[PDB]
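Worksheet: one structure, shown below.
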There are 4 protein chains.
Amino acid sequence: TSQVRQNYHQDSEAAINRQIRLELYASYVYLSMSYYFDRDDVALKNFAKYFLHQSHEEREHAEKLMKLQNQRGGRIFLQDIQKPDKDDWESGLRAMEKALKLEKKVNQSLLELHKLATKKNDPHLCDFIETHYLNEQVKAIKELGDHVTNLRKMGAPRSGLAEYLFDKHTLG
Amino acid sequence: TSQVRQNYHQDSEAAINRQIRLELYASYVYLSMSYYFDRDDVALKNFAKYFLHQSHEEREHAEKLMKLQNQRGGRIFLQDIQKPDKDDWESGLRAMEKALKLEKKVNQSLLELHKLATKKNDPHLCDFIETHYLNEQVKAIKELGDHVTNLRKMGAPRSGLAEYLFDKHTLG
Amino acid sequence: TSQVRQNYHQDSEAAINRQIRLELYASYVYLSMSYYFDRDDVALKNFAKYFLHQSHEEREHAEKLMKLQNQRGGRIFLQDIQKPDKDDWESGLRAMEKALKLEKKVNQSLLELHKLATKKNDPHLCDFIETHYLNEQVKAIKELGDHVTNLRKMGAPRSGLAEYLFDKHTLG
Amino acid sequence: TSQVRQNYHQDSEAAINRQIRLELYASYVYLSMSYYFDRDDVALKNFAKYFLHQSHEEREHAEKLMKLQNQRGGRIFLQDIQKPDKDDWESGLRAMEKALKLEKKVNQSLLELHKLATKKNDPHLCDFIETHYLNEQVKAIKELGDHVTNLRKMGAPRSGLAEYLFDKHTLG
Ligand SMILES: [Fe+3]
Ligand SMILES: [Fe+3]
Ligand SMILES: [Fe+3]
Ligand SMILES: [Fe+3]
Ligand SMILES: [Mg+2]
Ligand SMILES: [Mg+2]
Ligand SMILES: [Mg+2]
Ligand SMILES: [Mg+2]
């Protein structure tokens, strides 16, 4: 048992390892999305940049959780990172819709993690989740919502004009 | 009853006065440790500096709790500050081990304080402890554990080269 | 068939996708290693830093292959990223020995990729591997050899002093 | 026989002269395309600018091959530069499609040149082609591919709004 460990439940430790894996998975999804938009037959450069930025941020989310595990005296156990659900993400709008679903999935996982920390009376872990993760998810969800709404109102996915102009004027 | 007091239980008020006393005691422990390393027969200047810095920080932790007590309309009651458990702290490794035990002790007090504040439905006080104290303790405990690990692996306390080089390369 | 595709064999495309997976795997190994050295019972922060930098580099290696795949009109197919072979990397020296073995493994894969590109008379792809990958591996392999040699000469992994001082003076 | 000539086959010398002619021809095609877009009845200034830039770059490509010919001790023999295939390039999309076709034609010639240099064991000439020509062609092809995709998706060449907006937002 770690010399630093204090008020850190075995279940919380295990839940943090699950969250790490999910953050790395989210990173991988966004990587896949990015390079879809880099294809010569899709060629929406600012969609690509937008998704690659998200990829890199997900990796930071994972790293901070790995730091937390070690700070609290848990032990990191890494797992296979599952490949994304799609190879072809279809359109700007469909990608954004899939991203919104991903962020809500990740948010639900974090809310389950907070429920467990609350049950185990771990206020440091509650604070960690609240400070560094929950508002990030609320902001990401709201932004993705806004993006999906605009793309739909502009006439996407059907109007190819719509994705081109959104790429330029919102994501540029 | 103070004109400012709202949702602040008498038990929380008393627990904050206990915490103030404990922060002042931790300050005094670290002061004693610092001046041990300043002795001509110990002479590890960066151990001394490390512990003196911790002493000053604990005094700040004490003052912020005093500020909080007054903010919430409680009344400060100071007690004798107990002398540290030792006069002679033996070695840099033993002082680091005692510092780790002390920080875990203060952390357990803050967790009990948070449990009480949760019980009394005092979210302002919960937030105060999480925001200013809990992560500070986690970082301190992790750092002290890291230091103990290194000193032991280096071959302390028998190898006096170990303490000299750690003083120079880690604490310098 | 992609409107940009020219002189780009289906076997080369498939081999690039295999290489992308291997670069992402190496990124994950180095991530694992990094956070091992961040543990409170290992506590070698420059080893952690060194392996984290290598992890981020590997991800860039992957992204550049993904870019090349799209430039040549191939199609990216991502796969599960397998977890590293170990959870616990034992020591600074043993981690460095495993990194050396990993870099040799990546290098052999790049040499097979070049053999294939040569056989398919793809000078662009040959140039790409030579310019961006082959010398980078040779440098990495030489540096890891140098590190292994020094740690061994210093007395690692039995001497914990050796790892401490190598962390400070070579990696810091 | 030039006092500088070494390992430079007469067939390679001849193929460099053919390449110079093709680069100058590409320069002329792009010049033609540029001033089509300058017409008062076409009036797409950023298409004009884009194609004039390419024209000037093709001339640089020609000059660097003339320099190479002299460096290796070959003798430059210039030929008539044939007029481009069209006088009227129809539209922004059709001009981009023709430019993609032209760049692939130039690329195929460079690959045939590299095959010849490889057969005559001329690594210097192989390196020259890879370093200065092959990746430049791959980037040009990918960029033209990207432009064609976007113009098509925006609804060109039917939608005159599409070419106007593309001229402003992508080529401006
Ligand atoms: Fe995340
Ligand atoms: Fe304190
Ligand atoms: Fe690599
Ligand atoms: Fe050219
Ligand atoms: Mg709370
Ligand atoms: Mg908070
Ligand atoms: Mg070669
Ligand atoms: Mg080369």
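Chain D is numbered as in Swiss-Prot, which gives 6-177 for the residues shown.
Placement of Cβ uses the backbone N, Cα and C atoms for every residue, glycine included.
Taken from Swiss-Prot, the feature Fe cation 1 binding site covers D:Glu28, D:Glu63, D:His66. Spatially close to D:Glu28 (mutagenesis position) yet at least six residues away along the chain are D:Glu63, D:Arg64, D:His66, D:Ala67, D:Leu70, D:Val111, judged by Cβ distances under 8 angstroms.
In the shown protein chains, 25 other C-beta atoms lie within 10 A of the C-beta of D:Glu108 (mutagenesis position). DSSP assigns D:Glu108 (mutagenesis position) to a helical segment in the three-state reduction. Per Swiss-Prot, Fe cation 2 binding site is recorded for D:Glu63, D:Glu108, D:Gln142, and the stated evidence type is sequence analysis.
What Swiss-Prot notes for the published mutagenesis of D:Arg23 to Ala is this: Abrogates interaction with NCOA4. Fails to localize to punctate lysosomal structures. Long-range Cβ contacts of D:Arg23 (mutagenesis position) within its own chain (separation 6+, distance under 8 Å): D:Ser114.
Annotation of the mutagenesis experiment D:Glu28 to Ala in Swiss-Prot: Reduces iron binding and oxidation rate; when associated with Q-87. Reduced to three states, the DSSP call for D:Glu28 (mutagenesis position) is helix.
According to Swiss-Prot, the mutagenesis experiment D:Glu108 to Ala carries this note: No effect on iron binding but the oxidation rate is severely reduced; when associated with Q-87.
Under a cutoff of 8 A between CB atoms, and with a sequence separation of 6+ in the same chain, the neighbours of D:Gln142 (Fe cation 2 binding site) are D:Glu108, D:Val111, D:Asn112, D:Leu115. Same-chain neighbours of the Fe cation 2 site beyond D:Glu63, D:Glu108, D:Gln142, judged by a C-beta within 8 angstroms of the site's C-beta center, are, in sequence order, D:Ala31, D:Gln59, D:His66, D:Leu107, D:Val111, D:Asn112, D:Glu141, D:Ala145, D:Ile146. In the structure as shown, the Cβ atom of D:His66 (Fe cation 1 binding site) sits within 10 Å of 21 other Cβ atoms. Within 8 Å of the centroid defined by the CB atoms of D:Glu28, D:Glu63, D:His66, the record's Fe cation 1 site, lie the Cβ atoms of D:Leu27, D:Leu29, D:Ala31, D:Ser32, D:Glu62, D:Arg64, D:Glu65, D:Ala67, D:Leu70, D:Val111, excluding the listed residues themselves. All protein chains included, D:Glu63 (Fe cation 1 binding site) registers 23 other Cβ atoms within 10 Å of its own Cβ. Not one of the recorded positions D:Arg23, D:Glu108, D:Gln142 places a Cβ under 6 Å from an atom of ligand 4.
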